[PDB]
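Chemist: This structure is in structure tokens; I'll ask about it shortly.
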Amino acid sequence: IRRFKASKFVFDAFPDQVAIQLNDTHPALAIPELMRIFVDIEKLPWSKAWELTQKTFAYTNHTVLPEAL
Amino acid sequence: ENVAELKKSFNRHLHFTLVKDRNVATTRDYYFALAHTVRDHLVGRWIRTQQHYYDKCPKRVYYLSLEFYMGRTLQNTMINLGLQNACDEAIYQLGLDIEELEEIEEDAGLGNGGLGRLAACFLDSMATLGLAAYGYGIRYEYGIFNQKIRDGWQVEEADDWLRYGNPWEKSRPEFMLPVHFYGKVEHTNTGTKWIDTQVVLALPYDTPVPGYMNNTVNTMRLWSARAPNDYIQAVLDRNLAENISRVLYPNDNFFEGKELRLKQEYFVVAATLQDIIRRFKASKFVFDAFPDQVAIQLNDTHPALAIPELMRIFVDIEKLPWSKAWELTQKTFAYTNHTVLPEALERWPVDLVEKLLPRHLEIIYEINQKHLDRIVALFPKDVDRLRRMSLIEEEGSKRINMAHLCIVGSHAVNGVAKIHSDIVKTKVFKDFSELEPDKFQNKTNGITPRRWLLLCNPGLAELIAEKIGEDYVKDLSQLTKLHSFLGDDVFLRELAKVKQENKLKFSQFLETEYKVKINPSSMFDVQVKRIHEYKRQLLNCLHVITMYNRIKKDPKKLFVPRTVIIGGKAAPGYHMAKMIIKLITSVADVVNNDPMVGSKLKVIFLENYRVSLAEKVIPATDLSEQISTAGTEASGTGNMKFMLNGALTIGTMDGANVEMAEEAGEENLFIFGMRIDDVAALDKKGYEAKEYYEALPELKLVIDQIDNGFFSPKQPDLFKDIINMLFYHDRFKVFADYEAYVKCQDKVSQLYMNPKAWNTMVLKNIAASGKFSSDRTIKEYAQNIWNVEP
Amino acid sequence: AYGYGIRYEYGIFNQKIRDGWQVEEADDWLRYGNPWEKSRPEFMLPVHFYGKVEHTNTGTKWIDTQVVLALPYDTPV
Amino acid sequence: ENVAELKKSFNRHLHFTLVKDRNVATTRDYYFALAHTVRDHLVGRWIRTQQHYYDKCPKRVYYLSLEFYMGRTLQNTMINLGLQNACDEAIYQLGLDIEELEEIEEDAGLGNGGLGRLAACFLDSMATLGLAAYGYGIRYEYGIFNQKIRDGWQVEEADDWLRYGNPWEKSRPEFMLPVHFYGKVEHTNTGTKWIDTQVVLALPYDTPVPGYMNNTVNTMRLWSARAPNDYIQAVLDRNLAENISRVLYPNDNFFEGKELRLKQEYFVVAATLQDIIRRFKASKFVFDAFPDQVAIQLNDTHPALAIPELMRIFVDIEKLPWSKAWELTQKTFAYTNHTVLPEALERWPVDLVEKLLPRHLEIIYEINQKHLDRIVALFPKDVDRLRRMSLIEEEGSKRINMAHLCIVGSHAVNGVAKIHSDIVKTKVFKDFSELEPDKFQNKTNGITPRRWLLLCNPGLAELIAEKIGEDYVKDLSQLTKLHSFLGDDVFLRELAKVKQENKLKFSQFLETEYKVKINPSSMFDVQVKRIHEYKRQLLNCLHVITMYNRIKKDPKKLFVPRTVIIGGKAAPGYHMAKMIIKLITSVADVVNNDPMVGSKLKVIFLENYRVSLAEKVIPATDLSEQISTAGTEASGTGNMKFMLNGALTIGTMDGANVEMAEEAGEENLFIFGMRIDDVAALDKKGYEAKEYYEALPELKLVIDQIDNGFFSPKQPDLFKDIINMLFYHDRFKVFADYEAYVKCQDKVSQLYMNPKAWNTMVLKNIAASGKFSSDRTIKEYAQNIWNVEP
Ligand SMILES: O=C(N[C@@H](Cc1ccccc1)C(=O)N1CC(C(=O)O)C1)c1cc2cc(Cl)ccc2[nH]1
Ligand SMILES: Cc1cc2nc3c(=O)[nH]c(=O)nc-3n(C[C@H](O)[C@H](O)[C@H](O)CO)c2cc1C
Ligand SMILES: Cc1cc2nc3c(=O)[nH]c(=O)nc-3n(C[C@H](O)[C@H](O)[C@H](O)CO)c2cc1C
Ligand SMILES: *Cc1c(COP(=O)(O)O)cnc(C)c1O
Ligand SMILES: *Cc1c(COP(=O)(O)O)cnc(C)c1O
Ligand SMILES: CC(=O)N[C@@H]1O[C@H](CO)[C@@H](O)[C@H](O)[C@H]1O
Ligand SMILES: CC(=O)N[C@@H]1O[C@H](CO)[C@@H](O)[C@H](O)[C@H]1O
């Protein structure tokens, strides 16, 4: 976020500048954290923040084994 | 109130309220549609807030002022209500630009400067603190004139701000009241009667004042004059009564004893007091507890008439005995002193008051007798003391010293800054403070962090919130947490980037608005405030010329580039202020079009300086000029806005400037020139400007260029009047601080060449601005004068 | 592109075979120093944990949290 | 190594080492770039110096201490290497400020006070004298805590000095060693075996110690604890072993028998001795000549375990017979005693030692038996003598008297000042000194002229060099040449100007760091050292209050203005020290904000007193407070720093203070209060503080104000604990020296009114400071204890 705000590119073009790949679910918390930042800190309305969030993240699934879930 | 419903409401208003569709709607229609959409969100809380005050009956505060410099309302309301981001999105989705719509709104310029803006800032803080407070003024049809520059000179254009309609005001027809004028006093056996008077009705218009994120919505009530009830001429003559609220007197720190002004003062006072009395009698609360329920702050002496009006009501109407009425009166009123400059002092000729307000003149006389009787009793031999403490001045023509009336009719009197309150208490009113030492106080001025940080500088507010949370909005003292980042280079560069973007945004403004090309990386040197000899933009002008010559001298010399901006309105009758403006536009013309200086130095006279425009330039400023002669600026508030927004200050030890150094460390401000004591010593010893012009080679050159036509070739002696005043009548000693000033300025540029140290000092300023919130100012007023609580 | 992870003081354990069985030994890979990483002190950040949620009129606040700093170390790719 | 190549190296490091360019580099990057640039200049000589010791094999000296209070290293290194002026120029040319870069460096605060600073000063002198000496300690991850003042109280913040990296330390992985703990003793037929122990590795980190202008670079080796080699928990539990070198115990003159502290002591001792033995066996030198090649100085009893550890190694590992090993041991070790205060004495419970170091407990017992057997043989009838001379104390719980172990295992024992060494020899250890009179010695402490004159006060060093040459740097006794200028008015005014500039520079410090405005021409009254009841900043606080009342009494009285500064850290558990700090910040708050005193008297509590901060305030000081109760301060070294830097001393006849009067003439110091004998007489006779409070009217007032809340209105009994101790438990007799103290203080101000006489006395102090160089101290240690030569 800090690097975005210093890019000279207020987050409308965030996902046109940022792509975040979730390697397995381990960093899944990144989704509600981005929202937390967008909403609680940056004051964006939920709907707009949620949209940017989805455009930002992509998730990679690495297993169907039950004990890894 | 999310995005989808907001777009829905907007379309609804555009259709039903503006009678338009997207193909025929104008930009003004879009602005109004949004304003109405936002306004609706205020209704519920406004009704509940006023209803709350009725039910729980907390002690109420009434800020009575002839001025309320409110600026624009849309953005402010969206922010205090937490709707800005949703609206911004709604408008964007609809394919519009919210910035463009916002520019459509007229400033509510019902004030001249600091005095009226302080009232505006106070209403915002009182609502954010949740106090049961009301603002009472006049709804001027025309506010402070719009300023134009013609052939380098200021021209005045009527500020017809209501032409297209004000969606933020609400006519309250059921509370109209009659105000009385002229007539004659009749002393009967049933009491004294004020008869054969002419009546002018007062219709109040309520404007909501939303507190910052707290569901509180207070009221600002402004009164408009209306006539009561050859035929044609008789109807046209109705304009005469309505002229009372027609236009704001455009003078800053200047008393103009016009009969119409007297009418305005009584008008607002009479309507206001009647309205307060009526509300008191309906409170479900005997005027015994009146002052336990009512506090009325006199903003300067302008509404001084409120004292004998309250007495008139208590005695003539309510039949209370004089002694009891007088006691309740003093417990009700508190007076705020805003200046020690002689030309601002209100002294109304007893003759004029006798004709217009005969009953009030009798009441003021009675107050004066009871007053002098007390003094004669304690200090018999001291005759001259009675002369000095009287509400009446018999110098040439007899007149009323309004300030003295305010002191005796109030239980508390305050100055607006330590240095000023001290002078008011111990020097100016020594005779009074000696008798009642506990009466005089100080209440250092403040500015609201909402309009002056959150609204005007979203970039800065965000950066700060990112690092220390949002609690600082409601408690600005929180800014001291910014200290932890003093050695944080990334933060300092982030701070510098916010200021950089403000400058770029404002540069776009200056290039489309004005010819000139701006160096976005130059240092923005700014002085924006009302044009005054005492505020000295003239001294500033002497420095600009100095920098000019220097470049012409050594062209290739390493010079930190500057974009110098000076803006402000001069009162219409102030000839010297108008001459100084012309002098500045002349200089700029030469500097901006000289090929040897080019992008090195650019000068701009920012026209039509006003609240909405202050919100633009202030956040873009690097260097804030606060250079009034020591002892002249009672306080200042522009100095605070610049400090809160990341600009370094170059100024004298005057008004609140002194406290800014106290809070931030004198070393972190560019203080210079004479101090209160130094100006005194020079006065006793005698000032002769001619000597500095003699000693200072850079100054002599500046002066010779001005007086010889270098800056007015077609009118070689155009500035003759400026030259004479500076040499033989400069009460503000421009030449005396010129050397220290230029030296101070040189150091500023030296520090500017060091981005890391400049920004480190800025940080120390911002982190130290917490004291200057009007929330803190209001808290002190509330617990030490009004005796009220949230 | 950038890779973002955790600089573990200890990576996957070093495996030993004792009496035919695997035994785990701490992988203290930083003991002698890593010339390939570059501390970036200017970009340290605070991370929050625990605390409690507070719903106010200025927005929701996450308060009374414990803070742990995060110092990033850059490795070139 | 001229300016051009230095700028080149700096840019090279900024690029390759910090991976930056001028647009993205931080201030910390610039500091590191310079540090690396300077560090490179140490490599050649460091390798050659250590290589020289190997080839020519001179007898080596090992200063084993749990503390090394090193301060910052950049400036020191630049100076001892003669690179400061070139670097200063290089950095300036690059557009940077070397002072700012220098401030970035963290102090290496691996010490508490005098004891750890003495070790640091000794390393500098040993290198300047060219001795083959090494410093051996613990590389604490956290040094002495950073002190903060919150609501007037001290707060402790972790001193994470390694967070950003230490460029001055060099990991020496090839010399890692295992240290053993716990386990059990096994007596076999092949010798005794210490088995089933837990192991903690010790990795040594070398720091160079550059001698002053002599190509010698010695080593300071600090050990860091590392673990050897449920899974997750097992890895986390590795923190337990590494906790041994995690943090310095922050107590000054206070024994805290915590098991972790015991581990630290054995840790550093075991690693150190193994390393020394290994180096001995590789020297190309049979342990017969071990002590002719090795000398190990025990800095206080902290590393006392080194004696039975050496024996353990000699006997259990090297298989030497007890008698031979014991002889070599005594010839190897020498012990330095640093205090006679009871709470500083190390007495470890045999129980704790039994579990942690079972084999060492057996060795200590054996030593004690052989010891007592000797005493029983010479003094049969004297039973109690055996009780008094035993290494074991059976008072309540059995514990080891570490001091007694140090005496019997060493061939020399020394005090740190004449008066202290006398007390140690004839009073405290009379039983031992009687048997071996030649064993006890004195070695008066010293300070290094480099860090404490050349570095910290460039202005003074230059003035002196201008008049008497630079030879004084390496032979401070040279300062007596300054006598020739005793009647030289121009020199005396030059001396006064240097002190004046130090004050101004430091005033800038105090005003930006603290609120208060300082009178740069006031007398700087300073007391900076660790907060202790025995050092009495409390007595000082009684005087400040006295001066306060006096001004309040007679406002217009001619009073020499003072800026009183008291600074120091209190150990975390020391409640009275913490109360005294609060008492001082409270008093300051009242004094500094009282309008009647104003610029007359200002009080400052200099927070986070540390080595780098001592270098600032000391050179700016006019009056140095050395007021401990006679007999309490073993020596002191702060007293010497102030004397060398042009301050006059007000103090008691204690520690080294006595020798300062001897050297400079008692008349040229403000000595006062009880002397060693006077405190004794009072003890026998019994002390009753209540009587002085009775007799002294100025004192009674001070006390009543403290105890009544005059300095704590919101907490009227806040200082109740201070009042009780002073009246019923003041082991340091504050009230007893109060009168003589205040009288002495009055005379100081009288002399201050006479600039010519004040400065004449200062000159006599500086010209007489030569004895207090640590170069002289080390020379005496070298020829009378270590038997070594350059
Ligand atoms: O630490 C130095 N060099 C470094 C060199 C280095 C840097 C990065 C990875 C491996 C090696 C060093 O030896 N180490 C860093 C590792 C650690 O932190 O454990 C080990 C160093 C060089 C030097 C030269 C002088 Cl004159 C004085 C002190 C010095 N330290
Ligand atoms: C602080 C100040 C404010 C003034 N304001 C006005 C004004 O508002 N209108 C006007 O005609 N003159 C104004 N004057 C000018 C004043 O009436 C008088 O003409 C000059 O000071 C005499 O030199 C002002 C002067 C001062 C010092
Ligand atoms: C010279 C000296 C040093 C002391 N150091 C400490 C200390 O470091 N920590 C602590 O908790 N108490 C310390 N004390 C206080 C001591 O343990 C004891 O509490 C008091 O002296 C009893 O009044 C010290 C006392 C003295 C006289
Ligand atoms: C704040 C403000 C002022 C007062 O500024 P000073 O510099 O204190 O005189 C005047 N006019 C406007 C439009 C303001 O915003
Ligand atoms: C020298 C020094 C000391 C010892 O000072 P005394 O006044 O002798 O107790 C303690 N702390 C620091 C930081 C020092 O420089
Ligand atoms: C009479 C008058 O307008 N006085 C003005 O009042 C404002 C508000 O207090 C001050 O900040 C300012 O210095 C002063 O010039
Ligand atoms: C146990 C201890 O820390 N003793 C301290 O040692 C130093 C160094 O010798 C002395 O100057 C000082 O007076 C004394 O208090």
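Residue numbering for chain D follows Swiss-Prot; the residues present correspond to positions 23-251, 262-317, 326-830, in that order.
Header entry for method reads X-ray crystallography, 2.1 Å.
Note that Cβ sites are derived from N, Cα and C of the backbone, with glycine treated the same way.
Swiss-Prot lists these features:
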BINDING   D:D43, D:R44, D:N45, D:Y76, D:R310  AMP binding site
MUTAGEN   D:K470 to Q  Decreased glycogen phosphorylase activity
MUTAGEN   D:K470 to R  Decreased acetylation; when associated with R-796
MUTAGEN   D:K796 to Q  Decreased glycogen phosphorylase activity
MUTAGEN   D:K796 to R  Decreased acetylation; when associated with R-470
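Tell me about the setting of these features in this model.
Modeler: The Cβ of D:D43 (AMP binding site) lies under 8 Å from the Cβ of D:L36, D:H37, each on the same chain and at least six residues away in sequence.
Its Cβ placed at the centre, D:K470 (mutagenesis position) has 12 other Cβ atoms within 10 Å.
Residue environment of D:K796 (mutagenesis position) contains 10 other Cβ atoms, counted within 10 Å of its Cβ in all protein chains.
According to DSSP, D:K796 (mutagenesis position) sits within a helical segment.
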Chemist: Reported as an integer number of Å, what is the Cα distance between D:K796 (mutagenesis position) and D:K470 (mutagenesis position)?
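Modeler: So the Cα of D:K470 (mutagenesis position) lies 48 Å away from that of D:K796 (mutagenesis position).
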Chemist: Please state how far apart, in Å and to a whole number, the two most distant Cα atoms are among D:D43, D:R44, D:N45, D:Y76, D:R310, the recorded AMP-binding residues.
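Modeler: Result: 50 Å between the two most distant Cα atoms.
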Chemist: Please tell me which one of the binding-site residues listed here (D:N45, D:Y76, D:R310) sits closest to D:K470 (mutagenesis position), measuring Cα to Cα?
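Modeler: So, spelling it out, the nearest of the binding-site residues is D:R310.
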Chemist: Name, in the order they occur in the sequence, the residues of the same chain whose CB lies under 8 A from the CB of D:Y76 (AMP binding site) and which sit 6 or more residues away.
Modeler: D:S315
